[PDB]
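Trainee: Sending over a structure as structure tokens; questions will come in a sec.
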Amino acid sequence: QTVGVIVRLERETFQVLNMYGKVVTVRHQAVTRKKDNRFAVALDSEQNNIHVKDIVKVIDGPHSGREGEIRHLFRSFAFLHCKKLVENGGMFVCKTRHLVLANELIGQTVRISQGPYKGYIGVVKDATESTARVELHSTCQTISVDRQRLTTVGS
Amino acid sequence: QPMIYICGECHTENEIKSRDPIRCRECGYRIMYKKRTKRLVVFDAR
Amino acid sequence: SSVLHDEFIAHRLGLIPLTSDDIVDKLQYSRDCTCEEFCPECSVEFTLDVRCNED
Amino acid sequence: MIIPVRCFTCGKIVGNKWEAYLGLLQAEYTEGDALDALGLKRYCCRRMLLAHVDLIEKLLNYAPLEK
Amino acid sequence: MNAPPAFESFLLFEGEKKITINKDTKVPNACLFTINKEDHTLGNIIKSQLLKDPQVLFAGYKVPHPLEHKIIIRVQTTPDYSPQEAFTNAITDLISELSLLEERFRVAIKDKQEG
Ligand SMILES: [Zn+2]
Ligand SMILES: [Zn+2]
Ligand SMILES: [Zn+2]
């Protein structure tokens, strides 16, 4: 349930800062690593999208008038970073809401059924929701085709 | 699963299993060729 | 299984002249036809099946 | 390797002439006479027949892979 | 690898217009007609027919680039006339001449075949 960021390093003990913002001491063995959400989504008071590595201001919450850089994000929590803050090694945590702004067709064999390339046959190398890349069996070229002009050839 | 190969000497089809060494069951030749694909091959006649 | 590769054969087939004298005015361009692959309104089918069993 | 279907230059069909041309030569026609007999008037078509090398026979000398 | 498809020389791309008209502002009564997916065939016959018109002061055409499929026709007329009118009348004259030629060729073929 609780995920934190290690803010201080010592010989024996650890001082890991959890989401709630308090400081709890743990050992090396007990604490196990967790991967970082390189991509995620959240919500804010302004109702605007917020991603990591964005400068934000804590206009409300545990801290007031505080500026930091996001390093990790949680469903309802986010970890801010700084260099001017003595307390907690410059890293604190505040709520996300309180923060404010400051493929199935790939590899199949298709027949182009409409348009100037009608009749040609190829293998789909890449398909978005609307358009596909088809390597043509006969021309040494890969072309982009609207997916509405394709029919998969069945065995 | 079958994986049919053609012998280079006697032209005999014969089954081969991955991890099985290459050797014609008839004449013992060690060179074999894969058979043409069953995938659809279509050419413009240009 | 001939000594000529597929594109070679296809190119030669493409170059064979076909009597077109009255049909061609009737046929539609394949790109314009509503058929999905090929229909008698925009194409003519050919088949070839030859095997050499003699010396 | 095999006789081209058309003359490169004008598109006249020459792919149905090679066996006939070989026949006429063995019947003692000169190449010029044989080309005249086959109706090859322009020198482009005549080049097509005169310069052909029927390499496909040599290729047919090798045993096929599949029986 | 960079070869254009062969049909590209005569098939209009989506949204492409067959013919566009602009005014030539250097001189009065002059227009440029840009035609897409046409080449010397149409350009030359249209220009020659326009040169037959006594109210046409200038007529010429060019292909800006052989690897592109556009022709530009420039027409200047006398002030009592319009380049649009000259262009339309030239096409009508060419169609008439072709129709007559087709009729007469049919008649000549029939004569030759009978004897
Ligand atoms: Zn063998
Ligand atoms: Zn059709
Ligand atoms: Zn020729």
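Quick note: numbers on chain A are straight from Swiss-Prot, i.e. 545-646, 703-755, in order.
So how was this one determined? The header says electron microscopy, 2.0 Å.
Cβ atoms are placed via backbone N, Cα and C, with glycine included.
In case it helps, Swiss-Prot gives these features for our protein:
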- A:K579: RNA binding site (BINDING)
- A:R619: DNA binding site (BINDING)
- A:594-627: domain 'KOW 4' (DOMAIN)
- A:704-737: domain 'KOW 5' (DOMAIN)
- A:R577 to A: Reduces the affinity for Pol II elongation complex; when associated with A-578, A-579 and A-582 (MUTAGEN)
- A:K578 to E: Reduces the affinity for Pol II elongation complex; when associated with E-577, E-579 and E-582 (MUTAGEN)
- A:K578 to A: Reduces the affinity for Pol II elongation complex; when associated with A-577, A-579 and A-582 (MUTAGEN)
- A:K579 to A: Reduces the affinity for Pol II elongation complex; when associated with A-577, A-578 and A-582 (MUTAGEN)
- A:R582 to A: Reduces the affinity for Pol II elongation complex; when associated with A-577, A-578 and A-579 (MUTAGEN)
- A:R582 to E: Reduces the affinity for Pol II elongation complex; when associated with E-577, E-578 and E-579 (MUTAGEN)
Trainee: Taking a cut-off of under 6 Å between Cβ and any atom of ligand 3, tell me which of the recorded positions A:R577, A:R582, A:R619 pass.
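Mentor: None, by Cβ distance under 6 Å.
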Trainee: Provide the number of Cβ atoms within 10 Å of the Cβ of A:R619 (DNA binding site), excluding the reference atom itself.
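Mentor: Around A:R619 (DNA binding site), other Cβ atoms within 10 Å: 11.
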Trainee: According to DSSP, does A:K579 (mutagenesis position) sit in a helix, a strand, or coil?
Mentor: coil
Trainee: Among all chains shown, work out which of the mutagenesis positions A:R577, A:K578, A:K579, A:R582 has the most CB atoms within 10 A of its CB.
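Mentor: Counting every other Cβ within 10 Å of each candidate, the maximum falls on A:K578.
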Trainee: Could you give the Cα-Cα distance between A:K578 (mutagenesis position) and the residue listed as 'DNA binding site', in whole Å?
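Mentor: That comes out at 15 Å between the alpha carbons.
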Trainee: Tell me the coarse DSSP state (helix, strand, coil) of A:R619 (DNA binding site).
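Mentor: Its secondary structure by DSSP: coil.
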